[PDB]
Amino acid sequence: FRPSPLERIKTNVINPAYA
Amino acid sequence: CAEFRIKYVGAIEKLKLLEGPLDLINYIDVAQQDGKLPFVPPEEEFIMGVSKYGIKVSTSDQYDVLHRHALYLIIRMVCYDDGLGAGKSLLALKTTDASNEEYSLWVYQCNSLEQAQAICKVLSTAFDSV
């Protein structure tokens, strides 16, 4: 179907409180 | 602190027990396949405000708040191309509740990639100041 997540991801932001 | 006009794809709420930005994208892709979320959002635009307090989503006349995603409860937000062929940019927000016992996924579609990235940058700066 659609391209893989790797080909589509731009950025992610993580809350260090739950990391 | 900044405001953006976005569209709302939908939410998957009250999940129990997705560690990795790639896993979240795949989870939502499959959720769309399984009818839990639309592939394309309704055209209705909402105002998304981003700040140190978190993310707020309101109707385009500001009369009504739809969602309040507080910084305390945001676990992660992933920005990605929907992969549907029109280059539309999505924001998938994973959040939890006061006791950190349940999780919900909220998915929005931005007007442009520049805006999606701008939203992520404000959020990342917000975490930085903590």
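Residue numbering for chain B follows Swiss-Prot; the residues present correspond to positions 60-76, 82-194, in that order.
Determination method: X-ray crystallography, 1.7 Å.
Cβ from N, Cα, C; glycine included.
Listed in Swiss-Prot for this protein:
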type: MUTAGEN; residues: B:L82 to A; note: Reduces ITGB1 binding
type: MUTAGEN; residues: B:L82 to Q; note: No effect on ITGB1 binding
type: MUTAGEN; residues: B:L86 to Q; note: No effect on ITGB1 binding
type: MUTAGEN; residues: B:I89 to R; note: Reduces KRIT1 binding. No effect on ITGB1 binding
type: MUTAGEN; residues: B:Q96 to A; note: Abolishes KRIT1 binding; when associated with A-93
type: MUTAGEN; residues: B:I138 to A; note: Abolishes ITGB1 binding
type: MUTAGEN; residues: B:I139 to A; note: Abolishes ITGB1 binding
type: MUTAGEN; residues: B:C184 to D; note: Reduces KRIT1 and ITGB1 binding
Reduced DSSP assignment, B:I89 (mutagenesis position):
helix
So if I draw a 10 Å sphere around the Cβ of B:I138 (mutagenesis position), how many other Cβ atoms end up inside it?
23
Within its own chain, what residues at least 6 apart in sequence put their Cβ under 8 Å from the Cβ of B:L82 (mutagenesis position), listed in sequence order?
B:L88, B:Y91, B:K158, B:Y167
If I take the C-alpha of B:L76 and the C-alpha of B:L82, which enclose 5 unmodelled residues, how far apart are they in Å?
10
Between B:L86, B:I89, B:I139, B:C184, which of the mutagenesis positions has the fewest other CB atoms within 10 angstroms in the structure shown?
B:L86
Helix, strand or coil at B:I139 (mutagenesis position), per DSSP?
strand
Looking at the mutagenesis positions B:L86, B:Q96, B:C184, whose Cα is closest in space to that of B:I138 (mutagenesis position)?
B:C184
Can you tell which of the mutagenesis positions B:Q96, B:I139, B:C184 lies nearest to B:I89 (mutagenesis position) in space, using Cα positions?
B:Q96
Just to be sure I understand the packing, how many Cβ atoms besides its own are within 10 Å of the Cβ of B:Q96 (mutagenesis position)?
20
Rounded distance in angstrom between the Cα atoms of B:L86 (mutagenesis position) and B:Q96 (mutagenesis position):
16
Against chain A, with Cβ pairs under 8 Å, which of the mutagenesis positions B:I89, B:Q96, B:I139, B:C184 show up? Give them in sequence order, please.
B:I89, B:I139, B:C184
